[PDB]
Amino acid sequence: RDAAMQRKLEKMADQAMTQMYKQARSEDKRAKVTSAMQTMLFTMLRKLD
Amino acid sequence: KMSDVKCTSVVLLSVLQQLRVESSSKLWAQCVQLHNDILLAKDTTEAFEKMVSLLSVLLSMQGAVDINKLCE
Amino acid sequence: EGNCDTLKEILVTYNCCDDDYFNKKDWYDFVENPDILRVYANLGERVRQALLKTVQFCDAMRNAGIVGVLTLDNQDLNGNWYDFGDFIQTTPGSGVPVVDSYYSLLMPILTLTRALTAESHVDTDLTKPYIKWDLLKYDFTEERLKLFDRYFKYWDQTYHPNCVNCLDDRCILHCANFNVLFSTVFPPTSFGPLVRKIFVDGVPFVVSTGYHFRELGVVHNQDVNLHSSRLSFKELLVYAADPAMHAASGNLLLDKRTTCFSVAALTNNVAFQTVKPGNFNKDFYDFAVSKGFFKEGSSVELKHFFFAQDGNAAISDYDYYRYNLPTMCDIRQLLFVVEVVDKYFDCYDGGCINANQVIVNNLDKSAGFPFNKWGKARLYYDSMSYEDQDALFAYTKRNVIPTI
RNA sequence: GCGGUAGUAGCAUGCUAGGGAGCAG
RNA sequence: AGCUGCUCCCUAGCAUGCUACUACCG
Ligand SMILES: [Zn+2]
Ligand SMILES: [Zn+2]
């Protein structure tokens, strides 16, 4: 029990860690792309007014 | 015998393209048309005419050191 | 094309061409010899006059008080009518003609012979200048109704110039059939997105509110809000996918390589994309040759290759859209063919699904323009929650998003 | 001598996930 | 740099299933 159970504690803790790592990176890339397209939208109108 | 010249024309156009020959639209159009016309040929005496015309393009510029690759 | 004797006789009797045209073997074809359109369009005015005289005949029948069925085979190619052998007589002012087989059978010939081309001429004179329409006018709703009342006057079905007011899908087909014809009179710069200036955070944008279509008429968005404070992800997506601000802010373009109407040039120099030749796998070729393959006079020989192309290959191939003409279909028959075709699809089931039930195989495929400057489809399927996608979907049920 | 759980090793199936490649419209 | 459909191959994880043998109880 207490030497094979905690052999799964680390398993599930590490997979939770990697899933939240990837969620953090996927939430940063969203911010990067929205900044990029906002920059495009605002630089495109500075040619027509 | 015609399959030989068709594969050879494929290799020749690939070499020409590696030598940055598509930087001049006139030359690239000429070579592209000669190549596609060789691949559709159906008598091995026209293919050799267009092959000598196509190889003249490589023999023109001096980028490939011919005397070396001709060590036989 | 084996026996088209009466067509030849008709084409030369009214000086559409001359007998030496029919020795150009392939004269009938459409994609080779695309000049047959110019010789068909020379029958346009005989057909226009036929339509006008059938309206006159319908009016005379209505007033005089006669009831009968008009058929095509009772009208010579001048326009005059005859054969009154099955008409019956009722009280005047209350006669009624029946034009259903006439008009619906005739319909496909009105766009082959371009019969209404004399209506974009100064009076309707083929000898006068064109009508100079206004450049900012995009809603020709009364001219459609006037054309309908001039040519198809006794066609008893309701015609909605804008199919937004239609009653089902068969009514949509019926009214778009007429829009297809009438839209060949108006200027081709009045179709497309309908931009309009909005303000967000005290800055003006130009964005499409809804599009005018050749088949569907005018369509206006329902949730268009002037004066906004900030844009969410979804609104950034729907304002970066529109062609409004891309085409409003680029150089004007005149491309004489194509006949397709060219809008704008998004940057200062045109790009010519080529195609390379394949690679030779010499080991397999040698191996095949060493076992008796490719000997001269054999059954199997090499005919599939990698063909290379030069710069004028993308546009010279896009120009094949010149083969799409404005066809107007026979509607009383299409409205039966559609029922049988639908009966062929009776053992399935469909409907809407939520964003958490879609299946996307291969999320590494490009995302179109302009989204392919920032990532593939994975980036836009990860950056939107299951509520941004659902907001988007439920948004396109009330608005029109044109794309590129 | 057998029933119950807990094991390891081995086996098959099925399903998800990931990657590579081929054909068809 | 597209939308689909089918097929082969490799890897991973999980549960299920299956079987053998070992430890505890009944
Ligand atoms: Zn309608
Ligand atoms: Zn639905």
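Residue numbering for chain C follows Swiss-Prot; the residues present correspond to positions 4528-4931, in that order.
The way this entry was determined, per its header, is electron microscopy, 2.9 Å.
The backbone N, Cα and C atoms fix where each Cβ goes, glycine too.
Proximity of C:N4601 (Mn(2+) binding site) to non-local residues of its own chain (separation of 6 or more, Cβ distance below 8 Å) is seen for C:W4608, C:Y4609, C:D4610, given in sequence order. Sequence annotations record features per position, and here Swiss-Prot assigns Mn(2+) binding site to C:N4601, C:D4610 based on experimental evidence.
The domain 'Nsp12 Interface' annotation in Swiss-Prot covers C:4658-4756.
Under natural variants, Swiss-Prot gives C:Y4665 to H with this note: In strain: Omicron/BQ.1.1. Non-local contacts of C:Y4665 (variant position) by the CB criterion (under 8 A, 6+ apart in sequence, same chain) comprise C:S4717, C:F4718, C:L4721, C:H4739, C:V4745.
If you draw a 10 Å sphere around the CB of C:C4693 (Zn(2+) 9 binding site), it holds 17 other CB atoms from the protein chains shown. Here Swiss-Prot flags C:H4687, C:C4693, C:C4698, C:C4702 as Zn(2+) 9 binding site.
What Swiss-Prot notes for the natural variant C:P4715 to L is this: In strain: Alpha/B.1.1.7, Beta/B.1.351, Gamma/P.1, Delta/B.1.617.2 Iota/B.1.526, Kappa/B.1.617.1, Lambda/C.7, Epsilon/B.1.427/B.1.429, Theta/P.3, Zeta/P.2, Mu/B.1.621, Omicron/BA.1, Omicron/BA.2, Omicron/BA.2.12.1, Omicron/BA.2.75, Omicron/BA.4, Omicron/BA.5, Omicron/BQ.1.1, Omicron/XBB.1.5, Omicron/EG.5.1. Under the DSSP three-state reduction, C:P4715 (variant position) is assigned to coil, being neither helix nor strand. Cβ environment of C:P4715 (variant position): C:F4788 lie under 8 Å away, each six or more residues apart in the same chain.
Swiss-Prot lists C:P4715 to F among its natural variants, and the accompanying note reads: In strain: Eta/B.1.525.
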Which of C:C4698, C:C4702, the listed binding-site residues, has fewest other Cβ atoms within 10 Å: C:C4698
Neighbourhood of C:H4687 (Zn(2+) 9 binding site) by C-beta distance under 8 A, where only residues 6 or more apart in the same chain count: C:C4693, C:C4698, C:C4702
Neighbours of C:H4687, C:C4693, C:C4698, C:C4702 excl. site residues, C-beta within 8 Å of centre, Zn(2+) 9: C:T4685, C:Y4686, C:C4690, C:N4692, C:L4694, C:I4699, C:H4701, C:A4703
Recorded positions close to ligand 1 - of C:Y4665, C:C4698, C:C4702, C:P4715, only those whose C-beta is under 6 Å away: C:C4698, C:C4702
Secondary structure tally of the domain 'Nsp12 Interface' (C:4658-4756) (DSSP, helix then strand then coil): 27 helix, 22 strand, 50 coil
C:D4610 (Mn(2+) binding site): tally of other CB atoms within 10 A of its CB: 12
